[PDB]
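Student: Mind looking over this structure? Questions follow.
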There are 2 protein chains.
Amino acid sequence: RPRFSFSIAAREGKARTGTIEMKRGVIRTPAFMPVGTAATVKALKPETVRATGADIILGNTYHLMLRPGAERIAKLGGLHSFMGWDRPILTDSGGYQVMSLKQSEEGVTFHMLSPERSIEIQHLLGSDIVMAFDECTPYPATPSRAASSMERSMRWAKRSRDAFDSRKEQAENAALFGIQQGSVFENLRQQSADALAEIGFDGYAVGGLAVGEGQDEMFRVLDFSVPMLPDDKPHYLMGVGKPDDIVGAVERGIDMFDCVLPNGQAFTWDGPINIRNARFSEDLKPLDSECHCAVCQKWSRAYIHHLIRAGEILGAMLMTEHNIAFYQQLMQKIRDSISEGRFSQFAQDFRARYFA
Amino acid sequence: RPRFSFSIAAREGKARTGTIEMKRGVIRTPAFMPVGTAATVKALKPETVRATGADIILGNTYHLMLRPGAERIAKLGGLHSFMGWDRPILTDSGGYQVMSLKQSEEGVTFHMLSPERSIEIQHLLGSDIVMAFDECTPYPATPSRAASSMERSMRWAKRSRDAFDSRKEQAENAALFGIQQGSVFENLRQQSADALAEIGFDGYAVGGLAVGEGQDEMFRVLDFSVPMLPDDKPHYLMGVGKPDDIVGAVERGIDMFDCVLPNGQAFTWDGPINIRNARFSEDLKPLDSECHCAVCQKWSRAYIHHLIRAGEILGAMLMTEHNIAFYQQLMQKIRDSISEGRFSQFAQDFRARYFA
Ligand SMILES: CNc1nc2c(CCNCC3CCCCC3)c3nc(N)[nH]c(=O)c3cc2[nH]1
Ligand SMILES: CNc1nc2c(CCNCC3CCCCC3)c3nc(N)[nH]c(=O)c3cc2[nH]1
Ligand SMILES: [Zn+2]
Ligand SMILES: [Zn+2]
């Protein structure tokens, strides 16, 4: 395989379906990327993650630089070897989680992160898709503050790019994505998009959303922001999100998603359910009537209700496998409907039923 | 298969290896029976339990009568269907755990358990191997108190037997084991053994041990107690135990074991290790050099050390799979060495290395 190749197989409106080819594997797009806690996808063996249909997962840079340490993981052979996932890994750059838990143009101490260190840590982990080091601008933000933050991020983006390119092995085997900022302001989004295209990246993320503004406002910003990005590269909406968020974002040109979202909340095609609710204590149906996951093949709502109420580890295991598989099934239905030119109908159908 | 058939294939001294045939499957003896928490074997799918080599597991009567309720599980199709294990299940009778957390000849309230209710609960759960309702006598015990307790248990044993026999479906499809009591006193053990043989059971457990007396005293009591039981039926040592305990007990005629034993303790053929210890932070070897389990095929000590320190669910999953597989491998080596008439040599070899 090549280091990085994104190809678009089919389109419908702003929506696209295609593939990202990387040395460690292929990523079908639009993609959902399950997120790790600490060199693990919570309560799942990698084989199980893969069985749900995931093509790529997210590494947790912020936690790993802290424990076990990026340098220790590198010594040990890299994240892939360490956790036993041999497919692509995306790593965020760490500042989002820092501010989420001393800032300056050099970076952030909390103990220290700058564009250079962030890129180096992601290299030590052996990430396939490296995110630029950015500032995720708080919401709401005044235009002055948003512009100031955006500008710093773009400077940081240039520094990320140079750092990455400076390291031969990283540059030859990994990909680098830039992250657009600008809060909810179109001119700032445009300035950010332009800055990033000028530097040039393998992919473009839309940063600073999913931070309290709500779906209506997120969709509004996506409406003008995603077309600002290079059409011919992947578009990643960081931190999104619920099923309905994903569908709308794909309608607006987004190709990649991560969220910690997929406790007793189970996703179903009739909307989410909380399996702790007493109404499931004797319900012998699976979590969802149509889901093809192994959980839904073998265990009832009543059983999983018991496990979660009882605080049992198997309950977390089963709920997590189901929910990550539900997300992959969602993505698969999205990919298929776009390929077949019936994605707008799928979205309408999905929403009618999910919100009935 | 028959309801119950125990056959002894080979012997060496007091040790035996054979099979228990039951309608839901065959149990190779000497057997290790992994214990459930709340209709689950902690952090393991049933397929995984089976993959480690387990032939039978233990249901947790005390927890299940409380949550979810025996009646609810029956309504839902029984424990087997509920948790997704289709092989034999052994259920203890509940009083051990009660006293472990108002006693009278009728039973115990805590809310209520008697021989009749205990047998009924185990039936509602759909247990294959039903334990008599007994009193586990505290240690140390004066001879008066031990005798009094033992006597009650034997009365309770007769009541268990009648209750079981009174229920056609239970009697035709399940097995009933009596439990010997008598603390550490030989005459009491003998009186208990005689009482139980007179009633007649499918199997005989040695109760009241592993309750603080220590291995030397446990082995001493087993030395005279196990030969008191019918030779031609299985002998079950309740609550034991560590690997070395198991080996010694098999040398003394025990065929069946359960313990909650198989936190960061990992069993190895060179003895146990605590994987949380700093010396494993960068150790790339598997938990054990020879173990054939999937964990040891794929992940390092360093990784599992990280997971456990980090409090990650995958760490519990992996440690539990390894430890239950280690126990099954121990049992398999025991079974093979007895079949081949080299079990005393295996025991000496095992101990020399495990305690080096
Ligand atoms: C939930 N909302 C949201 N997330 C954003 C994220 C994080 C995406 N999730 C990454 C994983 C989180 C769990 C641990 C492993 C990494 C953002 N990240 C960056 N760098 N920049 C953002 O603007 C940015 C904006 C974000 N908005
Ligand atoms: C650990 N020591 C020990 N255990 C004994 C047990 C319990 C065996 N373990 C059963 C499982 C425990 C975890 C939950 C599921 C049931 C004993 N049980 C009974 N009825 N009688 C005993 O004398 C008896 C004596 C015991 N000594
Ligand atoms: Zn499912
Ligand atoms: Zn192992």
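Using Swiss-Prot numbers, chain B covers 11-111, 116-124, 133-284, 290-383, in order.
If you check the header, you will see the structure was determined by X-ray crystallography, 1.8 Å.
For all residues, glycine too, the Cβ spot is worked out from N, Cα and C.
As listed in Swiss-Prot for this protein:
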- B:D102, B:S103, B:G104, B:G105, B:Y106, B:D156, B:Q203, B:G230: substrate binding site (BINDING)
- B:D102: active site, proton acceptor (ACT_SITE)
- B:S103 to A: Strongly reduces activity (MUTAGEN)
- B:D156 to A: Abolishes catalytic activity (MUTAGEN)
- B:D280 to N: Abolishes catalytic activity (MUTAGEN)
- B:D280: active site, nucleophile (ACT_SITE)
- B:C318, B:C320, B:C323, B:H349: Zn(2+) binding site (BINDING)
Student: Using a 10 Å radius around each Cβ and all protein chains in view, which of these binding-site residues has the most neighbours: B:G104, B:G105, B:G230?
Tutor: B:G230
Student: Using the recorded Zn(2+) site (B:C318, B:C320, B:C323, B:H349) as reference, state which further residues of the same chain have their Cβ within 8 Å of the centre of those residues' Cβ atoms, listed in sequence order.
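Tutor: My list of surrounding residues reads B:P313, B:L314, B:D315, B:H319, B:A321, B:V322, B:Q324, B:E348, B:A352, B:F353.
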Student: Just give me the nearest neighbour of B:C320 (Zn(2+) binding site) among the recorded positions B:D102, B:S103, B:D156, B:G230, Cα to Cα.
Tutor: B:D102
Student: To the nearest whole angstrom, state the Cα distance for the pair B:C323 (Zn(2+) binding site) and B:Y106 (substrate binding site).
Tutor: 35
Student: Rounded to a whole number, how many Å is the Cα of B:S103 (mutagenesis position) away from the Cα of B:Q203 (substrate binding site)?
Tutor: 14
Student: By the DSSP assignment reduced to helix, strand and coil, which category contains B:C320 (Zn(2+) binding site)?
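Tutor: B:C320 (Zn(2+) binding site) sits in coil per DSSP, no helix or strand.
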Student: Would you please pick out, from the recorded positions B:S103, B:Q203, the one with the fewest other Cβ atoms within 10 Å of its Cβ?
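Tutor: B:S103, out of the recorded positions B:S103, B:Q203, has the fewest neighbouring Cβ atoms within 10 Å.
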Student: Just need one number: Cα of B:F124 to Cα of B:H133, in Å, whole number, across 8 unmodelled residues.
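Tutor: Cα-Cα distance across the unmodelled segment: 5 Å.
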Student: Can you name every residue in this chain, apart from B:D102, B:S103, B:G104, B:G105, B:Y106, B:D156, B:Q203, B:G230, with its Cβ inside 8 Å of the center of the Cβ atoms of the recorded substrate site?
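Tutor: After dropping the recorded site residues, what remains is B:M153, B:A154, B:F155, B:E157, B:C158, B:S175, B:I201, B:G229, B:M260.
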Student: May I ask which of the recorded positions B:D280, B:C318, B:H349 is closest to B:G230 (substrate binding site) if we compare their C-alpha atoms?
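Tutor: Result: the closest of the recorded positions to B:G230 (substrate binding site) is B:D280.
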Student: Let me check the 10 A CB neighbour count of B:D102 (substrate binding site). How many other CB atoms are there?
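Tutor: The answer is 30 other Cβ atoms.
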Student: Can you grab the distance between C-alpha atoms at B:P284 and B:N290 for me, in Å and as a whole number, given the 5 missing residues?
Tutor: 10
Student: Between B:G105 (substrate binding site) and B:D280 (mutagenesis position), what C-alpha distance do you get in Å?
Tutor: 16
Student: Near the Cβ of B:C318 (Zn(2+) binding site), how many other Cβ atoms are there if near means within 10 Å?
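Tutor: Looking across every protein chain shown, the total is 20.
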